[PDB]
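Asker: Following this message is one structure expressed as structure tokens.
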Amino acid sequence: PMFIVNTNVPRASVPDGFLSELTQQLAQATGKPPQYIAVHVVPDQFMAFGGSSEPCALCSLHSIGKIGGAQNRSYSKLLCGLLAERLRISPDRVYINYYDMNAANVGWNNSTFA
Amino acid sequence: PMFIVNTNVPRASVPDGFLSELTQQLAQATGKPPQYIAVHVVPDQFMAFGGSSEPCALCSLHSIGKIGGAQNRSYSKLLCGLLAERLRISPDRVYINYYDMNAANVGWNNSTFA
Amino acid sequence: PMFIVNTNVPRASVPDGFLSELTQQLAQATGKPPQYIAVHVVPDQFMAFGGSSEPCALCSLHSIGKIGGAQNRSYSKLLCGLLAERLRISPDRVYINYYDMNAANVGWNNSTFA
């Protein structure tokens, strides 16, 4: 799995530990080993949500399987929570796009996961 | 809806009010209220289009529905027009990927849209 | 086609000629004129792979067709090889997401490719 956060919250406001926390939290949430979890946080963005420049986030979660209606509800509660507590972003100013990737469509280590 | 623009045009060349203009125009074109509209502009990129580093843009529009042949043609004219007028980018150096998202795959406010 | 590379490798460790090399090798690999190829390299990112901040890359390849099981294995061999030779990133710390885009869903030059 891979989790990307783009946000207008400044770099300095991203707490020590946040990548490692995202990694352990997603490894737990997805049931995948942490060695397979990639995390990417992109602060200081020029972005707006609802027309306002108050803190906000645009995020993506890509996984081969482990993506569905109930699972994504449980991801968004987990992830919004972490962004609220760590980054001080309101859950109603967060978007998370979920992608169920086909193994053949994910390359790694000179090949794909097919 | 969410609209992202990545461009090699420098930050200083993005005119004031550019995020609010995208938000208003995308509310109108999509039928969604400006409240649900997210916009993200990423200048100063290291990027090439056709092997050339003249001004260019790679862009994404995600929406739950409101994506289709005619609508996308209409979005592209809207949006190339704004990048031409506001950022001095030629329309033939713009790519815009459209994504019709399933409601169960968009997270927001601790839940999903399904 | 469009190829995006997000990496924590610093800007100064990206060798001169990289975008042109990527454009040339993707033209060859996808069978498409280099005029249609767009390439985007984002260095200096705050990311982790498998909970390590050693060099890593998260990438995407979008193409209208020329996407599939075998083709994507071949892409991954070519693309990992380049990120290992040029950026000194281990192929097992690279992900590349492949997207077969519908022509209706790729905007360009005020319209779409449909």
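So for chain B, numbering is Swiss-Prot's, and the shown residues are 2-115, in order.
Yeah, the Cβs are placed from backbone N, Cα and C, and that goes for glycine too.
Sequence annotations record features per position, and here Swiss-Prot assigns active site, proton acceptor to B:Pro2. Per Swiss-Prot, substrate binding site is recorded for B:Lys33, B:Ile65, B:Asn98, and the stated evidence type is experimental evidence. One entry in Swiss-Prot concerns the mutagenesis experiment B:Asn111 to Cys. Its note says: Causes formation of interchain disulfide bonds with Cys-81 from another subunit.
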Asker: Identify, in sequence order, the residues in the chain of B:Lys33 (substrate binding site) that are 6 or more apart from it along the sequence and have a CB within less than 8 Å of its CB; answer 'none' if there are none.
Answerer: B:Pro2, B:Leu27, B:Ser64, B:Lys67
Asker: Would you mind listing, in sequence order, the residues at least six apart from B:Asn98 (substrate binding site) in the same chain with a Cβ closer than 8 Å to its Cβ?
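Answerer: In sequence order, B:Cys60, B:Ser61, B:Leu62 meet the Cβ cut-off.
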Asker: What's the longest C-alpha separation between any two of B:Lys33, B:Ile65, B:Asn98, the listed substrate-binding residues, in angstrom?
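Answerer: Greatest Cα separation within the listed binding residues comes to 19 Å.
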Asker: Near chain A: which of the recorded positions B:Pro2, B:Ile65, B:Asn111 have their Cβ closer than 8 Å to one of its Cβ atoms?
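Answerer: Cβ contacts with A, in sequence order: B:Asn111.
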Asker: Give the number of CB atoms, excluding that of B:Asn111 (mutagenesis position) itself, located within 10 Å of its CB.
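Answerer: The Cβ of B:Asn111 (mutagenesis position) has 16 Cβ neighbours within 10 Å.
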Asker: For the recorded positions B:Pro2, B:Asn98, B:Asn111, which residues show a Cβ-Cβ distance under 8 Å to chain C?
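Answerer: From B:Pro2, B:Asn98, B:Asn111, the ones near chain C are B:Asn98.
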Asker: Looking at Cβ-Cβ distances, which residues of the chain lie under 8 angstroms from B:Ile65 (substrate binding site) while being 6 or more apart from it?
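Answerer: Those within reach of B:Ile65 (substrate binding site), by Cβ under 8 Å and sequence separation of 6 or more, are B:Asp101, B:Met102, B:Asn103, B:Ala104, B:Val107, B:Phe114.
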